[PDB]
Amino acid sequence: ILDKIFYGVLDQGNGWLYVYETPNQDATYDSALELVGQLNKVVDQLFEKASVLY
Amino acid sequence: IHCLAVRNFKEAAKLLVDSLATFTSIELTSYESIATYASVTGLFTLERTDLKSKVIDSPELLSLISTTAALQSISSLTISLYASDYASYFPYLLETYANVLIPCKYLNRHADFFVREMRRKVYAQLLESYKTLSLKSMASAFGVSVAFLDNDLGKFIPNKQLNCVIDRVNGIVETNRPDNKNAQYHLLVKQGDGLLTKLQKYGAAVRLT
Amino acid sequence: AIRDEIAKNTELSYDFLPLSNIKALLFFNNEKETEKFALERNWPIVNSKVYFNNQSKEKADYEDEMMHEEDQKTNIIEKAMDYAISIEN
Amino acid sequence: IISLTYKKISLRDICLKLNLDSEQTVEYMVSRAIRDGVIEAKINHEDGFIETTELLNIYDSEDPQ
Amino acid sequence: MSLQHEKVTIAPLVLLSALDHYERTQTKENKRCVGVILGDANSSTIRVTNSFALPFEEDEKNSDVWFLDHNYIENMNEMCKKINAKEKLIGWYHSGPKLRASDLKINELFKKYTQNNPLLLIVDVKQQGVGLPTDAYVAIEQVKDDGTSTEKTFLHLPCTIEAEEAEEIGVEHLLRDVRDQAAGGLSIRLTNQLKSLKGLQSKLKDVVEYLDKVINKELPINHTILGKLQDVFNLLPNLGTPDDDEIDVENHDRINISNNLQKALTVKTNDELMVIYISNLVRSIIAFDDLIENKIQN
Amino acid sequence: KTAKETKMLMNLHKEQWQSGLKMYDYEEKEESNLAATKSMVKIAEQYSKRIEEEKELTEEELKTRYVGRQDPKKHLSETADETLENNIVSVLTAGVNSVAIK
């Protein structure tokens, strides 16, 4: 399970092994967080140059 | 080294593994020091599969064996973490504290922080593979009493890393795992509030000017 | 007012309570007084056990519909309109 | 805190830990707390424990809108 | 004859022209005009290039009685081919306003000329609807058992259009409008959507009153139609289904992307504000100095 | 021109009533959204480069000397608006259908 061969959970207290399909994380949500990250850096740079106005 | 001093270990690891191979020392610490540092970060941040590859099967570490107490302790901990041995994990936890963390200048200040991280991590590791355990089994395995285990699990549960609920009436350790689209939804809104905030203020500033 | 307060907190807590415990909580001296408060509160007594779930939920539903909370709902189609036209003003 | 940690926690244990006066007292804290829904639990008097009911997941709900 | 009729595209000139022809023969007051439709076919795509009027007399009393001069059609046609081989006799236009079973007699005569099933193009001249007042029908002959043995019938085919490049520049040159049937920008598509709803509402009303007439004025029960309405109700969506939950989740993703796109644009506008403002700060320094020099010049 | 002629030229879509209630099959919407976000990550990197500069004397001189064209600003603005409107219509259509019909 640790090596993600079959990915399930072993229930010690019934003496069973439960089996799951591969989970599929939402690609959109992950890629969105990268974009947001970037936007912050962008605004910081801009603002340092805008220090000229004030 | 700069990054080892700050909390952030993520950048430290990337730089640190490459430099085991290569760096003629210049006005900075010996290669024995540098070796213990790559082993330490490796535990902390690395995913499981990638600890094995890059570190245990390191050409560098294997040839270098142990000619120092510090390097020995950290190595002993790595072997039980990967092997899912748990009885010996806890003696080993204690050893690295004495012989690694306090001598090293940069990692002294993070002594508390590291041991916290590691103790969450191991408990976590075991819970990932079991839907349930009984309290007796889990406690005997780590080598602590059942009472000592209970007080410690409940430290780390509201900070969210172990993802488990605990029944007292039936003695059982259930392990809930509900991470899915829900997990990721919360990350995006929280960080989002912050981008909005910055933006509003810089907008206002310039308009006046 | 205090007995009312207790009754309301304990509504959600638990639906069915033994006869002895309904009395003890509300600190009534007598069982008959307990059943007086049920009838006023519109709760069935069935086998000397109160049941809180039914009427309270129905009532809640009915209360929810009024000429106030209709503009504060916001329809999903209505949200869309407002986002679109604000760009285009 | 005790709820997040524990799915079934005897009310008897909570009474010692927060050094609460009587069995009636420990009930009343939880009773009133769930009115604002901060804890969201259910009390079982007869079985003598609390069982967590917490949704946790609200993505499924209308709330994200 | 041919099944090759699977789309009909009609030049803006055909629609225009038919409408004009109706008043240049002076047939009005519920008097039909039939004209020949000339153009390409023998293809899935039918492209009606042009049209021409045919002498026509309509008699209301008997619908067994009508005038169409046969020999005229054929002479006029053959000259048209030498200009352009593109035109063939591909059928006839009918001025509407509605489908008839008296359109069928006219149909047979034109079917002698044709090598495909005549296209029967209903250009309605009451110009109704928010869509085109033009329905397309090709005479199909199919074997069908409903008491009848073989049916001949007129089946709807969809209407679309196509325009040549030269003709298209001419259409815009007339209009001062930027058009709204375009399905263009964000404004236009919201507009069209509102049109689409108002459109639906009418169609459904018409269904309601058909049923009425059968149960009050005793139109004979036609089973076929009711069969279809039955399915309409059987494949109806329903609430309380976990289907609904999925759509709700889906909705959440789509707001997430809008939220991010909108915030990206707040940055873009902020960046503009500052930019123009550096330009102003420069302009003030220039303006101080220019004034000073002008004092010397004066 | 006459207003009878004008009206005829103007209408050019009998499938208006259908097509606006028509929504695209849903596998294509998901696909598209990921593409659009992920692609903007890459044009954001290019955005960062752009505003390293913004110092050369004369805006126009910057555009010639360091080849300021191949303008990331313009591609991110275009993309964001294009995707934005699409999503406005999508949420509206699906939501309208759901209530009207049931």
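Heads up, chain F uses Swiss-Prot numbers, so what you see runs 205-306.
Any Cβ shown, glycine's included, is placed from N, Cα and C.
The following features are taken from Swiss-Prot:
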type	residues	note
VARIANT	F:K208 to Q	In strain: NRRL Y-53
VARIANT	F:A239 to T	In strain: NRRL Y-53
VARIANT	F:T262 to S	In strain: NRRL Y-53
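Of all the variant positions given, namely F:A239, F:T262, the one with the smallest number of surrounding CB atoms inside 10 A is F:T262. Residue pair F:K208 (variant position) / F:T262 (variant position) shows a Cα separation of 57 Å. According to its DSSP assignment, F:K208 (variant position) is helical. Neighbour count (other Cβ atoms within 10 Å of the Cβ, all protein chains): 14 for F:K208 (variant position). F:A239 (variant position) and F:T262 (variant position) have their C-alpha atoms 36 Å apart, to the nearest angstrom.
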